[PDB]
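Q: One structure, pasted below without further comment.
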Amino acid sequence: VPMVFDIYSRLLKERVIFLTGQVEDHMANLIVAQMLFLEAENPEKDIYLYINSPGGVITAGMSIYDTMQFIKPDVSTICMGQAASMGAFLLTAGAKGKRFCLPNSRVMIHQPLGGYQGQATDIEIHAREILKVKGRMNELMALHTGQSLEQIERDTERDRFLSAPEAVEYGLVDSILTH
Amino acid sequence: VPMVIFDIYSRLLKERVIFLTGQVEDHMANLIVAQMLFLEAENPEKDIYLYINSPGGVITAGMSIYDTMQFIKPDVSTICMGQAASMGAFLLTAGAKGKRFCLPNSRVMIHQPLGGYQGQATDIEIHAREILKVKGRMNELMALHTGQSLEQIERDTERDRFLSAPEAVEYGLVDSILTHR
Amino acid sequence: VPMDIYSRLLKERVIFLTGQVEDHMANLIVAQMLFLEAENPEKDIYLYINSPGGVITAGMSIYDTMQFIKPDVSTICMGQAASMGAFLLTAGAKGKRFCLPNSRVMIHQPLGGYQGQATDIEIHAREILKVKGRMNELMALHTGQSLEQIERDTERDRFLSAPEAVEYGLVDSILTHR
Amino acid sequence: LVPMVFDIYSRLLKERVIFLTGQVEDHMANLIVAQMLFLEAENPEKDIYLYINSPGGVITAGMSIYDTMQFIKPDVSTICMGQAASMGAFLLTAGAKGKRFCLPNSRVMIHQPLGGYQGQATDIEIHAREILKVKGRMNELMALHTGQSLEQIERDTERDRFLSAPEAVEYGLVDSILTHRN
Amino acid sequence: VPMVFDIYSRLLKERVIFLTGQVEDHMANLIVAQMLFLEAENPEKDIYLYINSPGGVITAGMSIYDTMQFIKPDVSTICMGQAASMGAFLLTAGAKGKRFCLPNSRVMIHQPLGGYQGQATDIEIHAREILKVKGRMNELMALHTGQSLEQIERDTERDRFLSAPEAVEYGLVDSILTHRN
Amino acid sequence: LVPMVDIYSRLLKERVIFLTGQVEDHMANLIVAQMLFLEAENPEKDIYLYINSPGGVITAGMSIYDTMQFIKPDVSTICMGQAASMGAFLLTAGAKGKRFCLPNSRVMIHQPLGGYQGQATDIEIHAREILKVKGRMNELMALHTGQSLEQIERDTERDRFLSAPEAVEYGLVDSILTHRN
Amino acid sequence: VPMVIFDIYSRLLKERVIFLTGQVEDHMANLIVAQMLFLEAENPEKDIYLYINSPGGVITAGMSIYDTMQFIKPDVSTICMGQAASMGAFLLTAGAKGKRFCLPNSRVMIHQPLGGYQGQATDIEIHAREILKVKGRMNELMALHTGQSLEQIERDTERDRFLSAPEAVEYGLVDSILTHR
Amino acid sequence: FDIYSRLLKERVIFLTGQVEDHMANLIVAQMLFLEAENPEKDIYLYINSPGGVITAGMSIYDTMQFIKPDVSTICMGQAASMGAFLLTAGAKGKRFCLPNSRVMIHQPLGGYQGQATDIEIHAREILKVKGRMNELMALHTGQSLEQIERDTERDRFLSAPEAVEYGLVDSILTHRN
Amino acid sequence: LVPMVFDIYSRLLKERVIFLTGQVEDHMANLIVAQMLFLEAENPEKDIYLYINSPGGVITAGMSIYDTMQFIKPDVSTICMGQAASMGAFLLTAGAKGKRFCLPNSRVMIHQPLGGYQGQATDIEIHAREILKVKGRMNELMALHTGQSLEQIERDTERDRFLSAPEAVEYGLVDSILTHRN
Amino acid sequence: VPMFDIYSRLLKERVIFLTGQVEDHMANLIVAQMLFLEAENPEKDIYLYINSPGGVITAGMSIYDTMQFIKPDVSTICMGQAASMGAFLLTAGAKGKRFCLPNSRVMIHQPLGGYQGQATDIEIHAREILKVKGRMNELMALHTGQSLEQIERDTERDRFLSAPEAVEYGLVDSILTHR
Amino acid sequence: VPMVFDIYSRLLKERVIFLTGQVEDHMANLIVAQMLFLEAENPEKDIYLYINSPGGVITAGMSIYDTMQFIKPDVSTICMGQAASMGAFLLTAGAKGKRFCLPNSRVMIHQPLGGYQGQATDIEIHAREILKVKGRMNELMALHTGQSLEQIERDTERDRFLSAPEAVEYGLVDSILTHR
Ligand SMILES: *C(=O)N1CC=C1/C=C/C(=O)NC(=O)/C=C/C(C)=C/C=C/[C@@H](O)CC
């Protein structure tokens, strides 16, 4: 926190938000607030969301996704370091043509995780829900990547790593940032 | 905690935006009550905006928010982002009619009250009676805000029941879905 | 264990109920009663009781065994007999229930607790009251008190001295000396 | 985090509003006393508003607030939101007669004092004797503010008892229910 | 503990086995060993199984059930204290005409419980298995009690207590042992 | 506590061994000792191995497997309750025609589990060994069940449950033990 | 507890000096990226100075700094004080050609990547293949910045190796040694 | 008597689990006992172990070589680090693996905290142990010291057939008689 | 509790006073390095004053300070108050010649390096060899700044060695003792 | 910490508080406050309130050497208690300006310590703590006016002194009752 | 554990005692009891003490030393695995000419260890005591090994390991057992 009002605040005045670490309700709500704030200051200028995350909660990540799609400004996504699970999902949800990976970035995709304890009836309720989510997520990933739903299904059954150039060909990102 | 040129949650509080985040409990809820009472004093005519992303929490804490929402003059518009479960779903539906919203991929889970007690059998009967009264009042308010019958709310809350953003408008929990600005 | 010593007294038909009452120690008490019956179904059994309470179900497995087996089960309270230990004390064969001069007895209503959904909460609270009702019935049966009196005296902890227990009806007499 | 405007609670304090939230204990209660003394000094005649959402707490801590409400000239209007149990229910009814309020779905719980001690039978008698006096004064003060008899307060507090907002009006703990701002 | 040698061993010479506490692989394996041992001593004389259990693992309980049904001697079941989850299953799995409750016994029945963590694919695998178990347990309940399959399901969805006389009327046991002879 | 008459020892004179709980080096070494002991007393009489296990270590389980195959007497395997991971493997390793399930037994098969921390060079070494182990386990499974190696690989990639009748049709077991003689 | 004047690290940021201290991880690395992006905006032409005193850390986090150094226009001069091990040593040599430095008693340590995973053998193969790709790419970039052959980087990093300040010059990790100003 | 003891009267010893001072002494005592009963008949040491302390394991090794009777070693399940060492120390021609037994070998492990002077002392000793340990391996397997040095620098697994080729074991047991 | 004026340590930093306190480690040492670079920027002529009260710490962390002390233009004066052990005692003697000081009842303690490692024998040899190289360079630097022979520093650091304030001026660790100001 | 700070507002009055056990970090700030006050005016007295149950020897001696080195006289006031190192610094105040409050308590005892290791190392550290013990007794005798042989006999075991007992023994000059 | 009856007792009927693991008051008292018992059964036949120990308390170890020297039977010592600190002391305390190492046994020697918390006065008392111990242990080591007191001092100041052959030349052991 290089005080002056730290440094992350200086770069917020330039419309740059940092998504770092595990994604969860509180850090995600903080990202939503920043995106809503930047929209209010200027709904026409793009927003820049850097992503370096190993994954996190689905609900928390989707609160960011819906905010990215809701606000008028385009949200450009930049992956530095790694973007796994929901971090990869939000990376691909950026505005078309403005999704980027750095040359030595790293991306991992897989299916949702979950768990429940209780009576068998409750187990059925919660099991059928996480599958509904899996279908919702594969559909959305297929939409943003251009792959078919069936392809997303086969590649997310188990963890799958993609390099920065592999991430462009598969369709999660548009190009690689250089210079 | 990013700051402008003075904190971000405070800056959005000037635009009349309140965030209900995380587990619901007496202190975070009392903070929501304070923001609602504050916004009312500065301008009773204008709407209030309550974002809800919560997996549930205490009933007593949530009802301090509910009664404050209905008591203050300004309408409180409720916006569900991420998820709104248990009391988070209840407060979502308590927003002003026509101003309840879900985001396209939001989620809302509903169930009956939870509780527990240890002690003498006489004391157990007292608390078992009260928790059943709580369950009754919540279903009544749930039926009132959704337009559903009391018997349907009873049927659907006995066990956990997840609901999608469009399913929440059908069931009556919310009025519409926010899709792009 | 001086050894075995509890077994040497088992051949004299002496069973010891000691400590908290729970499924495992109670099952051992039931096994000894079944064993002593097999040895001689006509002779009395002697159950010393020194317990601060315990589980009802575990205690009722002992109660049901005493009533089922042919031999009369004489009960002797030494030290103290509280909650479920007091229940089994008074369940002894009429006329063969005893307290020692400085024994103590405590009675109260059942304890319990549960977590879960309101529907499930309602089921278990309705069951513990059924249990509370039955014990009060059995308490009234063995002591001779009215069901209304057992209710009033068990709503809160009540202590009874050895002579107070003979007047209340929990026990028949006091063992002083041989 | 607490939003800014100074704190959020600090501006509603300028509006003569104090918030009693959570367990009541020496420190949070002492803070409530400090706010009350501050508002009295600013203007002794204007009312003070005390919102109450508490599941109970220490008796001694609660009585430092009670005596402060009774001591200062300004009337202390009490508002129950969420719940007001054990010590929270006591301070609710100690508000200025005519200015005690519940919200429509508030819940109030009353019960007798609780305690505990380890030590000498001699010391046990001393502490068991004090807690019974506290129970006595607590019941008397409750009877005073509610209009109920001392004999009635004793019976209803022997075991936990829940009261709805309208039930709290009829029993006398609170004067009316606030539903919509006039 | 009382080495008469060992009291539970002396009672085994009389064909009496004790199922006590939580049912699990190890305590259940001992019961199977006792049943197989008693069968070898005399395949004709009955075996007596006392049951005081608050529940346990199904798989462990089913190893006892299949052994009870497989061996030639009839296995009479006696409920003392309480018989919940698997304890109620093994109680009613005793020989038709030889299942007993004590006057103040208590029986509780409910559906299976479980839990799993992992990938959604794995969750679907395990969640489908526990539902298969639920189906077979309810089927076995209908067989041994005489109740319909539809009835066992409706009564086991949530915890259901049965008194000793109630367990006789329902078909869980046949009679109540009160005072020998 | 163990009912004496020991009970597992009195059944050891009947050539009955019990494999119970998680399989590991110490309990498995004891199973080898009982098999070697029974072989010495009579290399022509069959051995009876009851299996009720949720899985365990591979090496420990394979010490039992190689012992079962080495001794002269046939080792008949009986699954009661459940037979998961390595427990299911040893079930199918029983002597041809002498593998049994009880009517309500449950069999579970899956691929090997493992994990390692260290330098990348060491990671490759252990990742390669578990892949060799995985390959050998599928080969042995295919040999004893009659299924193809391709089929075993499909069926073990993720947890798969088989009922007693599903285990006979698959080749894990030869028949089901229902009643005696 | 940094000493104020701004703060000490900020007053030193106005001179284009960034500090990489302690273990490398997502958060401490992200702040370094923010500082580099900020300094680029203040002046894309003036060099940036990165002091490095680290015993290692996460690769992914370290590569976010590497990619940022290569992405921004200004040259990033790296200074090693104390020690620079694992990813700290990688970023040390990723500095601008001609502007990488060690202090007289600095120490550099290089070794291959470390890692670990638990799960199914199939998942094990996936993650083991990935850490080896990372090992390959890291070795490739190291050979690039040092001028050494890939075989040499592979052969010297299989095990921990320490380099003194002068040794780091003749190896290619650093360009020269800073002694007196 | 007991099952492990009942098999001891037939000269069968079980080395199971981690190797450590106390379990190893039981192995040493049984070998001395057996020797006293009959110094000619062979002794049978089954091995299923993931490793353990060197000194404790070497107390077994020196006892096997010291006692008159031949000590036959049989690996069931797995025989790693020192367990692999003792497997190979069995009497020549009477060392055995089961068809699906596994074997893992690696160099010694250790650690110490203290002054630099003391660190040098203990680091010099573990390298002396490593030398003697590799020497003994070359003697019993027939491999060259250079080969043992290359193959133990990092963990190395050997299957039952690989263990007969490498020289750790003499043959593979499949069926009795 | 961080006295204010402004802060107190910030007020003395403007006077070119740096405090080395407690255990030496990467972060507290990095903070000391930053202050030295800052003071150099303000005026590369004036001297810097480093008070030392430490029981030791990591060598790499201490050497980041040492190399900074020698690299920057201004002289770094060292003052030992309380104690200066292992890494504290070296930084003390590494101060600018003629400006190294002990207070009258200060204490200096020196010894050889401590360390440890777990792993394969091959890895043990690498780390055992390296720590012996560090010990060598430390004795080399210690001998250079004190004026003692390398063999003497070796014989005196093999085991713990305590030195009083007057013992430290003769041994060569410090130049003189400050008893009273001016 | 009411109000800008209260300890900072009394620092303008040249009042320093030594509270709690003495250790390297809390002692460093007292040194910093003394050095700061010296710079502000080397001629006005400094006021050191002492309420401490003891602490580390080295940490306490950094304060002692600072008290004696700076030009201004350091007046010491004992309130509550002054035990081990707290008692030593109390008596180290400028002669004639050491004070006790009427019901303050002073406790003195010999140094405490401990070590694990080789016998040779045991001799070194036991030899050193006895040197520390030797100095501390010398300085106490120097500041109190007592004989060295007396300080030794009286510090071998815990010795409590009342405020009036402290004036006869020499630790302090007078007692501040009222004013 | 293998009830032959029992295995360690079966070998106690061959006058064989096992000193295994850490040396401490209770395991040492058990060793003392066996030595006193064997003396009672036959004061003439040698006793055989196998030693595999990484060290332990000095006083506990010296209770064994004084018993070996007090009883009439000679105590032959066998080092298997390792014999460190007090284990090495008792190894060499065996009857001269009857001390043995196995081919790959390991002996480690060093000076005493200790520690104390308290007042400086008490610190000196316990420090003077451990040094008196240190001086007394070195004396006996010199007596049993044939080395000089100065050599024992120099060589125990720091950990020093000795192989089986190194132990015969230093005087710790008489010969190496290899076959029978
Ligand atoms: C000198 O210190 N160095 C050269 C090699 C070293 C190693 C130092 C080392 O391990 N230092 C520590 O971690 C020391 C920690 C201590 C002594 C902490 C003391 C804390 C106080 O609270 C004790 C009263």
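Just so it is clear, chain I uses Swiss-Prot numbers, and the residues here are 16-20, 31-207, in order.
Including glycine, each Cβ sits where the backbone N, Cα and C put it.
The following feature annotations were taken from Swiss-Prot:
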| type | residues | note |
| --- | --- | --- |
| MUTAGEN | I:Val17 to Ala | No ClpA-ClpP, little ClpX-ClpP complex forms |
| MUTAGEN | I:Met19 to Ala | No ClpA-ClpP, little ClpX-ClpP complex forms |
| MUTAGEN | I:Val20 to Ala | No ClpA-ClpP or ClpX-ClpP complex forms |
| MUTAGEN | I:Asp32 to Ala | No ClpA-ClpP or ClpX-ClpP complex forms |
| MUTAGEN | I:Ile33 to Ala | No ClpA-ClpP or ClpX-ClpP complex forms |
| ACT_SITE | I:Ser111 | active site, nucleophile |
| ACT_SITE | I:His136 | active site |
| MUTAGEN | I:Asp185 to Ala | Loss of protease activity, forms ClpA-ClpP complex |
| ACT_SITE | I:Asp185 | active site |
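For the listed features, I'd like the structural context: burial, neighbours, distances.
A: The C-beta environment of I:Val17 (mutagenesis position), restricted to residues of the same chain at least 6 apart in sequence and closer than 8 Å, consists of I:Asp32, I:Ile33.
Cβ neighbours within 10 Å of I:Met19 (mutagenesis position), excluding its own Cβ and spanning all shown chains: 15.
Around I:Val20 (mutagenesis position), taking its Cβ as the centre, 13 other Cβ atoms fall within 10 Å, counting all chains.
Classification of I:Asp32 (mutagenesis position) by DSSP places it in coil, neither helical nor stranded.
Around the Cβ of I:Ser111 (active site, nucleophile), a 10 Å sphere holds 25 further Cβ atoms from the protein chains shown.
Here I:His136 (active site) comes close to I:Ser111, I:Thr182, I:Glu183, I:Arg184, I:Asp185, I:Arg186: these same-chain residues lie at least six apart in sequence, with C-beta atoms under 8 angstroms from its C-beta.
Look at I:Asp185 (mutagenesis position): DSSP puts it in coil.
For I:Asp185 (mutagenesis position), the number of other Cβ atoms no farther than 10 Å from its own Cβ, over all displayed protein chains, is 20.
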Q: Which recorded positions, if any, among I:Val17, I:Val20, I:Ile33, I:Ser111 have a Cβ under 6 Å from ligand 1, given in order along the chain?
A: I:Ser111
Q: Using a 10 Å cut-off, grab the number of neighbouring Cβ atoms around the Cβ of I:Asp32 (mutagenesis position), all chains included.
A: 17
Q: Determine the Cβ neighbour count for I:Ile33 (mutagenesis position): the number of other Cβ atoms within 10 Å of its Cβ.
A: 19
Q: Name the secondary structure element type, per DSSP in three states, that contains I:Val17 (mutagenesis position).
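A: Reduced to three states, the DSSP call for I:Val17 (mutagenesis position) is coil.
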